[PDB]
Amino acid sequence: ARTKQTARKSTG
Amino acid sequence: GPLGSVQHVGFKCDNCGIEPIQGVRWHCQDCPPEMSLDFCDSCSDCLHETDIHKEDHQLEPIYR
Ligand SMILES: [Zn+2]
Ligand SMILES: [Zn+2]
């Protein structure tokens, strides 16, 4: 299960 | 990071719920991003079935 968000670098 | 020290900070075991799999990660190979299962080395003896996770799907050890 993913629990860390993707490195989107936008709309924090 | 060698064996006993692979700690996937952000990837939880679905079977016992440890939020980042330490030792080695057991990734669910066939399950999609929505249902992105993972197991810990205490837990990968499990072979559950959901709508998408299956006995026909595959588990993968990760040593880094
Ligand atoms: Zn577990
Ligand atoms: Zn799976």
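Please read every residue number as a count from 1 along the shown chain.
Looks like solution NMR, at least that's what the header says.
Here the Cβ of each residue, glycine as well, is placed from N, Cα and C on the backbone.
For B:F11 (mutagenesis position), applying a Cβ distance below 8 Å and a minimum sequence separation of six or more within one chain yields B:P20, B:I21, B:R25, B:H27, B:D38. Swiss-Prot lists B:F11 to A (Swiss-Prot position 821) among its mutagenesis entries, and the accompanying note reads: Reduced histone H3 binding. Significant reduction in the acetyltransferase activity of the ATAC complex on histone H3 but no effect on the complex integrity.
The Zn(2+) 1 binding site annotation in Swiss-Prot covers B:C13, B:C16, B:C40, B:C43 and rests on sequence analysis. Taking all protein chains in view, 23 other C-beta atoms sit within 10 angstroms of the C-beta of B:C40 (Zn(2+) 1 binding site).
For the mutagenesis result B:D14 to A (Swiss-Prot position 824), the note given in Swiss-Prot is Loss of histone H3 binding. Significant reduction in the acetyltransferase activity of the ATAC complex on histone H3 but no effect on the complex integrity. Counting every protein chain shown, the Cβ of B:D14 (mutagenesis position) has 20 other Cβ atoms within 10 Å.
Within its own chain, B:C28 (Zn(2+) 2 binding site) has B:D14, B:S36, B:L37, B:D38, B:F39, B:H53, B:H57, B:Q58, B:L59, B:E60 as residues 6 or more apart in sequence whose C-beta sits under 8 angstroms from its own. Residues or ranges marked as Zn(2+) 2 binding site by Swiss-Prot: B:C28, B:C31, B:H53, B:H57.
In Swiss-Prot, the entry for mutagenesis B:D38 to A (Swiss-Prot position 848) states: Loss of histone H3 binding. The structure shown retains the original residue.
Within 10 Å of the C-beta atom of B:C16 (Zn(2+) 1 binding site) sit 12 other C-beta atoms, taking all shown protein chains into account. Secondary structure at B:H53 (Zn(2+) 2 binding site), taken from DSSP and collapsed to helix, strand or coil, is coil.
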